[PDB]
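Visitor: Below is the structure I would like to discuss, written out as structure tokens.
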Amino acid sequence: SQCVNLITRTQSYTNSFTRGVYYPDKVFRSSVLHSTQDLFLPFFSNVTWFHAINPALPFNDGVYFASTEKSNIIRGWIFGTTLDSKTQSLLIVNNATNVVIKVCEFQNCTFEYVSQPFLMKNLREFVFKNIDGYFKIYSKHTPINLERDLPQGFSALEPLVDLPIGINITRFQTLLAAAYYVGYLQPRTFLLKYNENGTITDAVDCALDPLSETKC
Amino acid sequence: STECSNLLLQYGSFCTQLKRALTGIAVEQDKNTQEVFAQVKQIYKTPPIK
Amino acid sequence: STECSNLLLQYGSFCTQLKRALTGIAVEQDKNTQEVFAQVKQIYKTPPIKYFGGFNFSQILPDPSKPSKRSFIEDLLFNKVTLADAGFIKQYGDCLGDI
Amino acid sequence: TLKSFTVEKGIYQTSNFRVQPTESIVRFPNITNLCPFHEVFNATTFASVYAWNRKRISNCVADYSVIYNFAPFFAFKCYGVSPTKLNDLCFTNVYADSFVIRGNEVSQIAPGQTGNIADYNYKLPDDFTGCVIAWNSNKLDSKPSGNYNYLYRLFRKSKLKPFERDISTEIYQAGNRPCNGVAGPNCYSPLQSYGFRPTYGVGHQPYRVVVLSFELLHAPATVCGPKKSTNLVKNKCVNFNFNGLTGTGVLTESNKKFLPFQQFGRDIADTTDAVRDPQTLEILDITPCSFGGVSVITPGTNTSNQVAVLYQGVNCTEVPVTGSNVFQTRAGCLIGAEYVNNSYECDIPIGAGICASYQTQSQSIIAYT
Amino acid sequence: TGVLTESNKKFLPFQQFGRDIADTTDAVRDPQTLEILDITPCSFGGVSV
Amino acid sequence: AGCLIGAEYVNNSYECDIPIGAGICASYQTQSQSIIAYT
Amino acid sequence: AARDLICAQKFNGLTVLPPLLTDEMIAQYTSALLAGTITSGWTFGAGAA
Amino acid sequence: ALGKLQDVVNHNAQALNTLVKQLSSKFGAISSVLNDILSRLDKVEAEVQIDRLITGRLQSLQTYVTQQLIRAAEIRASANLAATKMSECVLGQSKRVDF
Amino acid sequence: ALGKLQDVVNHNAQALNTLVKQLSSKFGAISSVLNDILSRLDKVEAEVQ
Ligand SMILES: *[C@@H]1O[C@H](CO)[C@@H](O[C@@H]2O[C@H](CO)[C@@H](O)[C@H](O)[C@H]2NC(C)=O)[C@H](O)[C@H]1NC(C)=O
Ligand SMILES: *[C@@H]1O[C@H](CO)[C@@H](O)[C@H](O)[C@H]1NC(C)=O
Ligand SMILES: *[C@@H]1O[C@H](CO)[C@@H](O)[C@H](O)[C@H]1NC(C)=O
Ligand SMILES: *[C@@H]1O[C@H](CO)[C@@H](O)[C@H](O)[C@H]1NC(C)=O
Ligand SMILES: *[C@@H]1O[C@H](CO)[C@@H](O)[C@H](O)[C@H]1NC(C)=O
Ligand SMILES: *[C@@H]1O[C@H](CO)[C@@H](O)[C@H](O)[C@H]1NC(C)=O
Ligand SMILES: *[C@@H]1O[C@H](CO)[C@@H](O)[C@H](O)[C@H]1NC(C)=O
Ligand SMILES: *[C@@H]1O[C@H](CO)[C@@H](O)[C@H](O)[C@H]1NC(C)=O
């Protein structure tokens, strides 16, 4: 029905450790040091470790979502301004099996984007921007070792889907032994290094320390 | 003014090459003074008898 | 583009004097090299004997092992400077490859 | 090129050469749908400025010459594109909006504009491209008893961001006493009804506005006009029309491993170094056709009338866009000058170690080291 | 923008504004009180690493 | 030439490694690794 | 009240950098050259004084 | 030790790279690609944008030519010094101090 | 006697003086002050100025 099943969340702040670089465009580049201005999460920032074993999260200009759980309790996400009927009603509810993104709001059989294909030791990483109507979603499946905490390295996030809503999103809710990381995006300038192929292997945050300003 | 900066960003990299030219001139002035005056390896001095 | 050329034709004769300046610089470079290096009238040759009172001169005189008759120190100086080829040997033929 | 009738002995740069395109190929995606612009430009009732509708238009063969037969407007006002050029180029996503405003605030539907509608009702982005269509509708939206069916907002706490809607109806707090849904002192409703009548002047008459906004992005195109496609050609200097990429180059099969979302291939050379076909799914390369400089080697016209032609950067295996002695230099390739197994002083310098001279022994122009 | 300080300029009573080279508004007169305020820009410079 | 942040001033005199301003130079020195400034 | 030219030049975005060698160091170099010339002749320009 | 010749290569590499990179600027127009302006607009407005691009690229090319002229003057001064040093150091014996 | 060093001082003084003085020109706009252009107009016309 409604229930309250393990809704007690616990927070413990951790370090970003230079994770969360995605491809900012649809253009292929090879062996170019390219500078882009877009909403990235800053390096060495303050991300969280919400442990629930859940009212809302404040969405702002993007969310870096991660989940290390191998039990696949992480299934879907809920966005919108107010998560009920009447004004500013929205659902971006996802699921397992065949992943459907039903945008049918609570208030009424509204529009749909029911498109089928399947979205999915391992650390899944996600970025959910909402810019110019399009709801851009990025993902990267990466193996992880060396005990807990976010690992050291560079894992580029390839785009997965795209979704033209044109809506007001203010809150954020994760649908469900549970441990997920939530980080926030802000407008920053990066310098991205491409190798012989198109894979990004190194990045520099142009506003962290004066040495990176010199590098940029 | 932010709008003037946003319009000035359309013109390319004129500021960077002006800064490079002025930096080259400023380094060259110190090179000129060093190559004129610093010609002796040791700082000699006159004995007190004159 | 034909329309851009037709609109550029109204701007006068800036391009002819830019070409004149660049051609003058290009002639001046060859004049500089000719003035510095070609100060001798005849190509003198060192004798087959290599005794000069004990002075060696072996690292500055050329050797015929290399296809280009250059000395040892000249080879060090040519290997030291990271000088690009600058589109010398048929740059359009080099750019036509599948890379 | 020298503006003179006597030329002296030397080497002169005259002009440049290029390889002309042979054919012209058009590559458009296979779409057949006609989408109802008549459903936007002809309707019984339109939406209001605070509740304007948005129609998604995608995968459509769009003919923009039928709009002039549907509504009697003055000007087909388009900002970032020519109205008559819309058949040739094509974009990805097309939007359609409709609202009814009055005659005083028609000019406020523009990028970077200030007003009641631009702040509280409907705001356009600063980099807007597309077409804005407006016409008078006093013959449909006016009543002798007063047309009160249209509402506009005038009281709000902030200004609207571009391409936003607001249909909330709450009493504005203009003072310190709470309204609690009851109007009175410092309590005014946000929705002020229009008072449209046909007996007014030309400035207060209602106007019907239909807005087309074009989403030019890097996504694959879905809305393209009725222009016929052409079969593919390869390894030739040809004009291509891949998506909106009107240009000249030589098409070869590429090796650049494109991502499944990627479409363009701009390197540090830029200018779309690689491109993807919209018809089939195969990567292709972009390289421009053969070009370089032309240098004319001659002695003076007081002496003789023979010339030699040097093409720079070309090895004379692609040369055409005396006349039988072809010599391969390092500064390019030489046309019209014979090579000899001799050595003299430099008379006319050509390139890297090669000079040219006018030789008595039958007269000819000779090239040597 | 800038830093407003109390001034010791001798503004004659018909004068309201102040100016120097490059149209720099050095002084200003308050419309409410008869007081002269100097205008100087806030602190800036260059950053070297 | 302004003021310097991050480099410690020492009462020594070496050759100029990095030129700063009016008679002030800075260098990287081994003797805990740190960046020092001097005349 | 009397605004300087240098104040407007600095305030409008133009900065004058100080020289690397101060005038005391230039005078020290000149004094060393004079002492070498006086007490050693031309021998200090080709080796040890 | 060989920083002068490396600087000679690096200056022209940087100048040509800047001149190539200046082609992607807009200079107040709506697109940095000419064929986009020819395919998007009518005659007169695209002529205005073409005139903007022509003015910007003309200014960039004139800046490059002026910098090349100044660098050529500096290179010619150094080449004249090198020719004097070849004539006096190598072809004879010099009494000039520190020459 | 020392006119050459005086010319060295004077040339690099008057070049900066001319560079400062060149901010008073309108160059075909309606005002030489940027804030007045921004305050007096809408987006597009002030963008042109
Ligand atoms: C002149 O210098 C060369 C070095 O460039 C000397 O050649 C070397 O001699 C030593 C000792 O015999 C050998 O171990 C090296 O292998 C030689 N290097 C070569 C040949 O490249 C040469 O001996 C010197 N001349 C005289 C007369 O001593
Ligand atoms: C994150 O913020 C909290 C706020 O109290 C702080 O204690 C913690 O050190 C921060 N973590 C960082 C900066 O890594
Ligand atoms: C978006 O939501 C916020 C928070 O509820 C609200 O203040 C704002 O007015 C909303 N904007 C729109 C356009 O609905
Ligand atoms: C690029 O990809 C090839 C195979 O596709 C691989 O051999 C090579 O190592 C890659 N280069 C990188 C990742 O820098
Ligand atoms: C368009 O053509 C492609 C290949 O030429 C084909 O796979 C596709 O099914 C076609 N689409 C339609 C709607 O005919
Ligand atoms: C407008 O559309 C309606 C319904 O499709 C149609 O009956 C009507 O004739 C149309 N108007 C005109 C002027 O054709
Ligand atoms: C093009 O020129 C190069 C340079 O010598 C040469 O090696 C090559 O064979 C030429 N191409 C052809 C097709 O002959
Ligand atoms: C306006 O303000 C000044 C000084 O504050 C005062 O002297 C004057 O009487 C005021 N005028 C009115 C009409 O209030």
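To match Swiss-Prot, the residue numbers of chain I are left as they are there, and the shown ones run 944-992.
Using N, Cα and C of the backbone, Cβ positions are placed for all residues, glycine too.
While the structure shown retains the original residue, Swiss-Prot records the natural variant I:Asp950 to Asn with this note: In strain: Delta/B.1.617.2, Mu/B.1.621. The annotation that Swiss-Prot gives for the naturally occurring variant I:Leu981 to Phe reads: In strain: Omicron/BA.1. Under its natural variant annotations, Swiss-Prot gives I:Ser982 to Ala the following note: In strain: Alpha/B.1.1.7.
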Visitor: How big is the Cα-to-Cα gap, in Å, between I:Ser982 (variant position) and I:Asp950 (variant position)?
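Guide: I:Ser982 (variant position) to I:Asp950 (variant position), Cα-Cα distance: 43 Å.
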Visitor: Sequence gap of 6 or more, C-beta under 8 Å: which same-chain residues meet both conditions with respect to I:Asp950 (variant position)?
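Guide: Result: none.
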Visitor: If you count other CB atoms within 10 A of each CB, which of I:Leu981, I:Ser982 wins among these variant positions?
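Guide: Counting Cβ neighbours within 10 Å, the top one is I:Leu981.
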Visitor: Filter the variant positions I:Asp950, I:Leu981, I:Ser982: retain a residue only if its CB is under 8 A from a CB of chain B. Output in sequence order; output 'none' if empty.
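Guide: Near chain B: I:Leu981.
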